[PDB]
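**Q** To start, I am sharing the structure in question, which I have written as structure tokens.
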Amino acid sequence: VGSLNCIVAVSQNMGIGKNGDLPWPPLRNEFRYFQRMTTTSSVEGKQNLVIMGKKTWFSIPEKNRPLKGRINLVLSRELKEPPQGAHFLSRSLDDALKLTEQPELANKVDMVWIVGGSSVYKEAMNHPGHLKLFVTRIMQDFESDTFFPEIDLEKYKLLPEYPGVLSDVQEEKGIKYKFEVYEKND
Ligand SMILES: CCCCCCc1nc(N)nc(N)c1-c1ccccc1
């Protein structure tokens, strides 16, 4: 199994969802960036794993579920089988990471991408080890009811650039945004 990563799009007031919907209007190139980054795997014969909480899974429009070309794993203690269209179910992020070393997935998974939501990000971000955060900064305030956890910059370094990630300001539908990559190893 390869690197562990979080990927998020977040407004200036730290919002990531409004009743699960994006707080901002849909941004086509931001969507394309998310698909490209989470799907691209260099290791021949493997796919990336996407891990998400139950609410994040059901916030994805059905036409976009499962995230194609990736192994889709949902976290839930209430669910007793993977949701329709998903591939795997784990009770916790720890169990999901443990599963990636079981024979059922050990040689199948390259990169692991945590795609939401708030509590899953928080657990990943505060667990020791090597972790990167791919953060799209939506540079406006938007009404939200779920939020990204604080990034502790004592441990997460903002990288000066990263291959395959544009470094300059983007704009869609009149909304400026930018792509950042953070890395910790503790
Ligand atoms: C259905 C795919 C939406 C992709 C655009 C939104 C998005 N952007 C970034 N950079 N990270 C994320 N985790 C998400 C996201 C992915 C799934 C659900 C909610 C937000």
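In chain A, numbers come from Swiss-Prot; the residues present are 2-187, in order.
Structure determined by X-ray crystallography, 1.6 Å.
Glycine too: its Cβ is placed from the backbone N, Cα and C atoms.
Positions annotated as domain 'DHFR' by Swiss-Prot, on the basis of sequence analysis: 4-185. According to Swiss-Prot, the NADP(+) binding site annotation covers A10, 16-22, 55-57, 77-79, 117-124, on the basis of experimental evidence. Among the mutagenesis results in Swiss-Prot, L23 to R has the note: Strongly decreased affinity for methotrexate. Decreases catalytic rate constant 200-fold. Decreases affinity for NADP and dihydrofolate over 10-fold. The residue drawn here is the original one. As a published mutagenesis entry, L23 to F, W or Y appears in Swiss-Prot alongside the note: Decreases affinity for NADP and dihydrofolate over 10-fold. Summarising the annotation, Swiss-Prot assigns substrate binding site to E31, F32, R33, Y34, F35, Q36, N65, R71 and lists a curator's inference as the type of evidence. The annotation that Swiss-Prot gives for the mutagenesis experiment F32 to R reads: Reduces catalytic rate 5-fold. Reduces affinity for dihydrofolate 9-fold; when associated with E-36. While the structure shown retains the original residue, Swiss-Prot records the mutagenesis experiment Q36 to S with this note: Increases affinity for dihydrofolate about 2-fold. No effect on affinity for NADPH. Annotation of the mutagenesis experiment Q36 to E in Swiss-Prot: Reduces catalytic rate 2-fold. Reduces affinity for dihydrofolate 9-fold; when associated with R-32. Listed in Swiss-Prot as a mutagenesis experiment, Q36 to K is described as follows: Increases affinity for dihydrofolate about 3-fold. Reduces affinity for NADPH about 3-fold. One mutagenesis experiment named in Swiss-Prot is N65 to F, and its note says Increases affinity for dihydrofolate about 3-fold. No effect on affinity for NADPH. Record note (Swiss-Prot), mutagenesis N65 to S: Increases affinity for dihydrofolate about 15-fold. No effect on affinity for NADPH. The unchanged residue is displayed.
Looking at the shown structure, can you explain where the listed features end up?
**A** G18 (NADP(+) binding site) carries a strand DSSP state (E or B).
Secondary structure from DSSP puts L23 (mutagenesis position) in coil.
For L23 (mutagenesis position), the number of other Cβ atoms no farther than 10 Å from its own Cβ, over all displayed protein chains, is 19.
Spatially close to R33 (substrate binding site) yet at least six residues away along the chain is no residue at all, judged by Cβ distances under 8 angstroms.
A C-beta separation below 8 Å, combined with a sequence spacing of at least six in one chain, links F32 (mutagenesis position) to none of the other residues.
In three-state terms derived from DSSP, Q36 (mutagenesis position) belongs to a helical segment.
On its own chain, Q36 (mutagenesis position) has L68 as residues at least 6 apart in sequence with a Cβ closer than 8 Å to its own Cβ.
A 10 Å cutoff on Cβ-Cβ distances gives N65 (mutagenesis position) a total of 10 other Cβ atoms nearby, all chains included.
DSSP assigns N65 (mutagenesis position) to a helix in the three-state reduction.
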**Q** Could you tell me which of the recorded positions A10, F32, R33, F35, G118 have their C-beta within a distance under 6 angstroms of some atom of ligand 1?
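**A** Once distances to ligand 1 are taken from each Cβ, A10, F32, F35 fall under 6 Å.
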**Q** Need the DSSP three-state call for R71 (substrate binding site) to compare against my parser.
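**A** Going by the DSSP assignment, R71 (substrate binding site) belongs to neither helix nor strand, so it counts as coil.
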**Q** Three states by DSSP: which one describes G118 (NADP(+) binding site)?
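**A** Looking at the DSSP assignment, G118 (NADP(+) binding site) belongs to neither helix nor strand, so coil.
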